[PDB]
Number of protein chains: 2
Amino acid sequence: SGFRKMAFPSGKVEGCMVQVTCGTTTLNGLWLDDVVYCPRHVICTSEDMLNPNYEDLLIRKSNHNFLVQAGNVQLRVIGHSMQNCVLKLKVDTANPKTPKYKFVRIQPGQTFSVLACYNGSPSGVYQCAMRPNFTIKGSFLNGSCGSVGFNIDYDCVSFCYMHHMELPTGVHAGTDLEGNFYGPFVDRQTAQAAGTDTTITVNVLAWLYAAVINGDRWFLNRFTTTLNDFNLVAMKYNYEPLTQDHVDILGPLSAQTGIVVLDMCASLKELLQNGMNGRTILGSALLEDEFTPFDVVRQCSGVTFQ
Amino acid sequence: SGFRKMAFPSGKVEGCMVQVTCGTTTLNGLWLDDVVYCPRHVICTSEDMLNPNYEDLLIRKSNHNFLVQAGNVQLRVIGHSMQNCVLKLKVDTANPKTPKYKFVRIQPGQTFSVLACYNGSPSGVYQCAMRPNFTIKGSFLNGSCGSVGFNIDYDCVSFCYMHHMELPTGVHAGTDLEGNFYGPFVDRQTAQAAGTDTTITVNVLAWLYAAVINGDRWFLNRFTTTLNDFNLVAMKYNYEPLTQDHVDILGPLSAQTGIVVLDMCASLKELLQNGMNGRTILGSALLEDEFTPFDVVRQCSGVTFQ
């Protein structure tokens, strides 16, 4: 019993993190087999980041300008290439600690764990969510670029995110491991508008189910609602519209707790309209939206990995 | 920038977790050199846990009743012994993945990371704090006993906690790795009163400093206070009394932000007396007390390990 914002065991990913240095810029890279992945702005200086011609900047470099550090191992660089916004450095040694992995482009509202790294050394591990506006609300100090987000399914690591940028608003943007940014952001130091961020409604509902499972009882009322009627209250408070697909996502949690999904929607409607009156739900005074329904089922069942 | 409840990289500890089976009970053990550490109630059945004579139960066992599983490695057990509330199983093979480690008895208000495990397989990683009443508010489903809490200082793992028990109130109790319980709890299935839990005042203040560092501005007022006058408001709201030692703990954070510690105390006094008016502080609508001042300095400086 009890419910925590729990991140994946980062051991599999710790063994892949390296240090990539190009000229006078040092960030993190990811070492999978004989390829190192890292943000392409490692080739930029501070002045370059305002309007960088990444192609032109890359011709000025050859393989021997990239110094890759895995602890104290020297990786020789035998080839380099740009794929969208990431660099792929061919190294002559396959990583002996490479786990089975996938590259996955995640959808908004999904969650993943972040291994914050600096100079190739792991610092901390925390969970976050891909906000509906494709940003993430993490902790990324100077030198954290190249840190990766991931999920684990038993023995396989699913890499979904690599950090690139701190927006001038304080939120964080990055790419998948094919180099494509999530959202409209570009690896350039300019004004970048982040769209309106809505609350992930299906995640809040799943977190309400985890509270009922763990004894938080007080917010279930005697009301019910319809999909279109709850969706009316949704846009009022900038919540994501609930679809039938979201209802079926919550199917298993509805089965165990015996509370119909639309009845849980009525409890959410009353929480949005009436506030929380100073009470808490799983140690929280807000409505939490960083738990996917798959996250709730995992913690409430003891699913492990390896 | 940004501030997260961040746990240590659990790779060093993942390589020490094993599965310990005695009769029909299966929990987790910790494999350091040629010794496996695990809770002593692995030798109990469900009926035994109400009034177990652990000594008498241990004579009925010999070395070949303990089946230790590290992934698919079979560890032979060549000796067993009780130290307080933990079992020490001598195995004939030293763990090749043993990091440098210490056993540490932590003080209340300190924080550590928890690697939740089931049947010897890591499930998740999260940070928590030793509450002033020596409980912890974690997530421990059935089969999580033996999971350990730890801190990392560069290359050395400081083991401080191993989980033993879920109280009938839903909170969690356990021991240090010498087998001594934190608090008055006993590995027995009975009514166990948990004392009044106060809020860790020095941790809330340090979390207020991290908010100022990261732009949360609104709660700093034009008031100041004294130690005894703030301590008056402390016991009203069940906060820990602040001592001069706590003030000096916050010294470095007072130096960087330029806000005197007692001025931050005045801001806390106004937050306790006036509520929060519906605003947030680092994405939180309550006053967070699970961040030690050493935790704040780490995240705000980029301290890494290995």
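Following Swiss-Prot, chain A shows residues 3264-3569, kept in their order.
Note: Cβ is positioned from N, Cα and C throughout, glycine not excepted.
What Swiss-Prot annotates here:
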type: ACT_SITE; residues: A:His3304; note: active site, for 3CL-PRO activity
type: VARIANT; residues: A:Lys3353 to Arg; note: In strain: Beta/B.1.351
type: VARIANT; residues: A:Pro3395 to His; note: In strain: Omicron/BA.1, Omicron/BA.2, Omicron/BA.2.12.1, Omicron/BA.2.75, Omicron/BA.4, Omicron/BA.5, Omicron/BQ.1.1, Omicron/XBB.1.5, Omicron/EG.5.1
type: ACT_SITE; residues: A:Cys3408; note: active site, nucleophile
type: VARIANT; residues: A:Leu3468 to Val; note: In strain: Zeta/P.2
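Feature map: annotations from Swiss-Prot on the structure.
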{"residue": "A:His3304", "record": "active site, for 3CL-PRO activity", "Cβ within 10 Å": "25"}
{"residue": "A:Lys3353", "record": "variant position", "Cβ within 10 Å": "15"}
{"residue": "A:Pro3395", "record": "variant position", "Cβ within 10 Å": "20"}
{"residue": "A:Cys3408", "record": "active site, nucleophile", "Cβ within 10 Å": "25"}
{"residue": "A:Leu3468", "record": "variant position", "Cβ within 10 Å": "26"}
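Of all the recorded positions listed here (A:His3304, A:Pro3395, A:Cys3408, A:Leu3468), A:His3304 has the Cα closest to the Cα of A:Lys3353 (variant position). Taking A:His3304, A:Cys3408, A:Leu3468 as the recorded positions under consideration, the smallest Cα distance to A:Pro3395 (variant position) is found for A:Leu3468.
Note: the Cα of A:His3304 (active site, for 3CL-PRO activity) and the Cα of A:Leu3468 (variant position) are spaced 39 Å from each other. Annotation note: A:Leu3468 (variant position) sits in a helical segment as assigned by DSSP. DSSP gives A:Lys3353 (variant position) a strand state. For the pair A:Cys3408 (active site, nucleophile) and A:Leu3468 (variant position), the C-alpha distance works out to 33 angstrom.
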